[PDB]
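*Asks:* Just passing along the structure, written as structure tokens.
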Amino acid sequence: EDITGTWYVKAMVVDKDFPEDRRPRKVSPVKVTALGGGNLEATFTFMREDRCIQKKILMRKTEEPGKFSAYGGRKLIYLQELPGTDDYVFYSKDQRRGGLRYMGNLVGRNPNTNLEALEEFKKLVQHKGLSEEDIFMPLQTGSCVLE
């Protein structure tokens, strides 16, 4: 794999327990930087209603390539190539106080999206038990720290 630099979140999917109020309306580019020892850090912002939310996530190496962990292993994070296109899928499993949470994100180097890529995302998403009608596409923006 290769993982550091800028990524763009083009589509998003969430399990059916995920509250609608909780969905990102907007989202910045994701800057991924290495910290030595294989460990990474992703930085980004997104809008949840009128609220700008800032994230900075330590992603620790694991014995499987493409698989990472965050928040002490509370959350597991897989990066997989999305076949037939030049994008990847960012799949997360989060052992949250409130239950196990699944979440998928279509990510790519190029900020543009092809409909065929969204379709492969949907297909792959459905394979994993998640649903098409819970696929949403937040607005791509700069940081919301400006406003």
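Chain A uses Swiss-Prot numbers throughout; the residues present, in order, are 23-169.
Cβ atoms are placed via backbone N, Cα and C, with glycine included.
Annotation of the published mutagenesis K77 to A in Swiss-Prot: No effect on binding affinity for undecanal, palmitic acid, efficient aldehydes, benzenic aldehydes, heterocyclic aldehydes or aliphatic acids; the original residue is retained in the structure shown. The note that Swiss-Prot attaches to the published mutagenesis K97 to A is: No effect on binding affinity for undecanal, palmitic acid, efficient aldehydes, benzenic aldehydes, heterocyclic aldehydes or aliphatic acids.
On this model, are these features tucked inside or out on the surface, and what's nearby?
*Replies:* Around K77 (mutagenesis position), taking its Cβ as the centre, 11 other Cβ atoms fall within 10 Å, counting all chains.
Counting only same-chain residues at least 6 apart in sequence, those with a Cβ under 8 Å from the Cβ of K97 (mutagenesis position) are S91, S114, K115, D116, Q117.
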